[PDB]
Amino acid sequence: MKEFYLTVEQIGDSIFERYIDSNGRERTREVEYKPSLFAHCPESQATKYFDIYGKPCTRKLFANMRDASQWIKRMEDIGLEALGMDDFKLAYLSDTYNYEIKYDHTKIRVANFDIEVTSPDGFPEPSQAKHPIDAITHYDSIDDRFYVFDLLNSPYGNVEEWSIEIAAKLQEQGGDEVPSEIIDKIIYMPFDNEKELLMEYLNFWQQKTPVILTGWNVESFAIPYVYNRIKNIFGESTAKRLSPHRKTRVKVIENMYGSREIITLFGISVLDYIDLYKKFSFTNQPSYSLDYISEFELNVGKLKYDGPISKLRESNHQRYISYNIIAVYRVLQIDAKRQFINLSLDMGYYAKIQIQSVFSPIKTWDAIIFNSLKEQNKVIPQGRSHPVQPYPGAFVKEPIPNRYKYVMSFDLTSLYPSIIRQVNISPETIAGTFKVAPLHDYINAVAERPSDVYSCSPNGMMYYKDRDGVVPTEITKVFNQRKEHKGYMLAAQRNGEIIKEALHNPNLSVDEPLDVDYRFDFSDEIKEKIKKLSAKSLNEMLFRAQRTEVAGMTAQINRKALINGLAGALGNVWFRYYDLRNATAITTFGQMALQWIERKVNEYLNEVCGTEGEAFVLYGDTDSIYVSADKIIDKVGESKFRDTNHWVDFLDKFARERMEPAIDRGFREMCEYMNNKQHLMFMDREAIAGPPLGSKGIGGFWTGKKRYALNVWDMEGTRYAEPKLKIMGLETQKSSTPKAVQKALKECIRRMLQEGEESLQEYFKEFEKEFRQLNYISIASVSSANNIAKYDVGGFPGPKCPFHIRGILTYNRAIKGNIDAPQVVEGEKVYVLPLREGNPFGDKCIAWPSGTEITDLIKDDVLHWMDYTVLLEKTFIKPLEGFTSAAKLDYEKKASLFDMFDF
DNA sequence: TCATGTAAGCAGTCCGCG
DNA sequence: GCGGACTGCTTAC
Ligand SMILES: Cc1cn([C@H]2C[C@H](O)[C@@H](COP(=O)(O)OP(=O)(O)OP(=O)(O)O)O2)c(=O)[nH]c1=O
Ligand SMILES: [Ca+2]
Ligand SMILES: [Ca+2]
Ligand SMILES: [Ca+2]
Ligand SMILES: [Ca+2]
Ligand SMILES: [Ca+2]
Ligand SMILES: [Ca+2]
């Protein structure tokens, strides 16, 4: 088998590499790497090396990496460019693996762990680590085993061994419901004292050294806690045994409320699952506790225990250990669904970077582009410093706020990367400039053609049409992978709807789910078999279809994110290929493309409908247009339709057969106008939206830019079993809106769009009447809490203190002297509740850590003093007033002359 | 919230306002 | 008690 790296580090003049050899064995080697850099030389001098602009360079081969670094400093002082890859471990990986890496994940040791630490005096700070580690569960992907280290004797209590038999039992029978499928995989190890637990854990770590180290919050808690605890007991040299190269870097973030550390373990790639999740999931959660995220992702219940966690080990050691094990497993279950570790490995090896560098699109692209250029014997430019400079982005149309009955939307495929490819935008493809007209003149095709020789953007830039740019070339590769995976995702999505339709008429039989690949549209024969399946089998199939969809979603959306990352990297000062001419060539072209096609669509629909000057395009943002389809429906006549699906079919065909070809002709003209290298402006139909036929539903509405709601019947070719709300920007979409209010507002919207005003009024009246009965957490607002210190003047609010920060200060004063009260953490999210006048907290609101119950000592007072009137007004009524005034509807029946009668 | 980019909405503070 | 200038936060793309 072909070899592949696991980890790489630079330590002085040495590269330390862990890798898999040709026999599939894990090996480590220290290499005195001899790096090369480059300097421009005279044209007369023969060389195989050229910079990206075709200028000759000489290779400087250095005896060591320090020599190479010192040369860079001297060149800077002389004032000459020092070219080539200055991150030597990237150069090393490129030299060592000069081929497309095929990796075997079964050889890569992926470790997932979490620790428990009983603390009778508040949160156990990793930087201090003054309390015993009393449990560790460490799952090893190669052994497929959960290694459980259990401390039986501690200054905070001596306890009996944990029971696997009791652990497996149902919670309703006094057990802990440790899942049956991992019971056989647990290796339990009790210890009579902390020192032997920790020594054994280190010995174990040596035998089974993680390559990828993950878990929930491991970077900020478990790793620095373990490191500092070992350091305190045994000394730092023993702590450094956590690094296969015995090298660590400790970085301390000082703060007004307490300092914390992050530990770099040389020779390990730490991918904290919370960071993976935040980067790759495309959610914004109100809380990032594992309980909340597990509930969100897996629909499993909160891990219930009585009393504080500081007393759980002593009162119920049995459950304490089971919960530690289950928490480790939950992360594994989320990853089985989401597949972020797989993605990280895919991306890391593709780029030839340290796996942890997947978090940085700038590092990722620098490596991809370096490897690409190196193949052609080309030499990369030196990284330069630039001042931060704002620059223009996309265009967003101002919509007329209103209800909109029938809407069809259209969207450009992968816009920014497509612009890069179409225009041929790269550092080395720049051909010159042309004198710009106002953008409006290009949009309306009155400006003179920019060039009949080069490929142009309306920002004034011209590019070579005949040479391949490294940026377009490498962006195309990832785009094509993105396209493949999005195909698999949409197929699984369509397949899911086939199963949902078949669930309306399940069969009374004992059968099994069909063995099929959900990444491909079901054949006619499979669809026939599905129509005869039982509910049990259909439900299992739907689960499998949805899991396939989620895997496709992970794969496509993050490759989309990577290529989009390159377009913005051009406008980031730390990017080697930073250049506002290119960043701006992209965004400006986008602005033109959107407004050009709005004109073309308005022109086309007026023509086919036999009118002039009517505005069909009602809205657009960046690369999308929203087309009012009312006149289309009216041209044929509503009564001509049998049911909802008939008019949806009609509009789907109208868009594909009439509109899309006109859209294509429009963009082909624009491509000729700009003399671009390749036509890649592909704008396909996205949503078909409207009210159910024969209903009083309004179909959709806009309140403003980035704020709208649509009742969607078909999305990108997925014909839904049941209509689906597409809501953008409104409070239902914001993580700061209370959970129960999101729900109530969404149903208000559903009623407006599908049923009409009277239905809305009925629901509003009910919610208003019942809302005081909702659980306090469900009606609490949420906010991130940044710069808490700045506004903290002797426990009271300073000037311009934000509302949520005021709530934290109110909380801090309320929990003073209470050692068991959870502290609010800087930068994390809080629940927020307004308080009534005269409350014992002495202020207008309170805030506490999100995803938790407020501490029992002040909970009673919070419930008593909650200002429901204010909560309803601010979070529910005011947003709803926004939706309904825009929609020209009322949520309350208003007074009229009819009130004089007894109805 | 350690990690490409800009556009742009709403909540809230402070200030003005016979 | 509402509007403008300002920060903070969050979402759409
Ligand atoms: C969603 C998103 C878009 N953008 C930019 C780049 C996109 O090309 C542009 C349009 O956004 P989108 O239309 O959402 O995405 P896309 O055109 O790149 O991909 P597709 O429509 O095929 O799914 O806005 C970002 O920079 N960051 C983002 O998170
Ligand atoms: Ca725990
Ligand atoms: Ca798009
Ligand atoms: Ca059936
Ligand atoms: Ca879009
Ligand atoms: Ca599309
Ligand atoms: Ca109390």
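How was it done? The header gives X-ray crystallography, 2.1 Å.
Keep in mind that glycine also has a Cβ here, set from the backbone N, Cα and C atoms.
Annotation source Swiss-Prot lists Mg(2+) 4 binding site at A:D411, A:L412, A:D623. Using a 10 Å radius centred on the Cβ of A:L412 (Mg(2+) 4 binding site) and all shown protein chains, the other Cβ atoms total 23.
Here Swiss-Prot flags A:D411, A:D623 as Mg(2+) 3 binding site, drawing on experimental evidence. A:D623 (Mg(2+) 4 binding site) has a Cβ environment of 23 other Cβ atoms inside 10 Å.
Its Cβ placed at the centre, A:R482 (substrate binding site) has 23 other Cβ atoms within 10 Å. According to Swiss-Prot, the feature substrate binding site maps to A:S414, A:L415, A:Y416, A:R482, A:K560, an assignment based on a large-scale study or a structure entry.
For the published mutagenesis A:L415 to G or F, Swiss-Prot gives the following note: Increased misinsertion, increased mismatch extension and inefficient proofreading. The 10 Å shell around the Cβ of A:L415 (mutagenesis position) contains 24 further Cβ atoms across the protein chains shown. In the three-state DSSP scheme, A:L415 (mutagenesis position) is classed as helix.
Looking at Swiss-Prot, the entry for mutagenesis of A:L415 to M says: No effect on base selectivity.
The secondary structure of A:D621 (mutagenesis position), as reduced to three states from DSSP, is extended strand. Long-range Cβ proximity for A:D621 (mutagenesis position), meaning a same-chain Cβ under 8 A and a gap of 6 or more residues, is found for A:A394, A:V396, A:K397, A:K705, A:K706. Under the heading of mutagenesis, Swiss-Prot lists A:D621 to A and annotates it as follows: Drastic decrease in the efficiency of incorporation of dGMP.
Under DSSP, A:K706 (mutagenesis position) is assigned to coil, being neither helix nor strand in the three-state scheme. In Swiss-Prot, the entry for mutagenesis A:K706 to A states: Almost complete loss of polymerase activity. The structure shown retains the original residue.
Under its mutagenesis entries, Swiss-Prot includes A:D714 to A with the note: Complete loss of viral replication. In the three-state DSSP classification, A:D714 (mutagenesis position) falls within a strand. A:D714 (mutagenesis position) has a Cβ environment of 22 other Cβ atoms inside 10 Å.
With a cut-off of 6 Å between Cβ and the nearest atom of ligand 3, the recorded positions A:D411, A:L412, A:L415, A:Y416, A:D623, A:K706 reduce to A:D411, A:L412, A:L415, A:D623. Under 6 Å, Cβ to nearest atom of ligand 7: this is the test, and of the recorded positions A:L412, A:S414, A:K560, A:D621, A:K706 it is passed by none. Neighbours of A:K706 (mutagenesis position), defined as other CB atoms within 10 A of its CB across all chains, total 13.
Considering only the recorded positions A:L415, A:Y416, A:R482, A:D714, the residue whose Cα is spatially closest to the Cα of A:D623 (Mg(2+) 4 binding site) is A:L415. Same-chain residues at least 6 positions away in sequence with a Cβ under 8 Å from that of A:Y416 (substrate binding site) are, in sequence order, A:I563, A:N564, A:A567, A:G568, A:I586, A:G590.
For ligand 1, the recorded positions lying close by, meaning a CB under 6 A from one of its atoms, are A:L415, A:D623; the full candidate list was A:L415, A:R482, A:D623, A:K706, A:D714.
When secondary structure is read from DSSP and collapsed to three states, A:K560 (substrate binding site) falls in the helix class.
Between the C-alpha atoms of A:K560 (substrate binding site) and A:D714 (mutagenesis position), the distance comes to 22 Å. Selection of the recorded positions A:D411, A:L415, A:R482, A:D623, A:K706 by a Cβ distance under 6 Å from ligand 5 yields, in sequence order, A:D411, A:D623.
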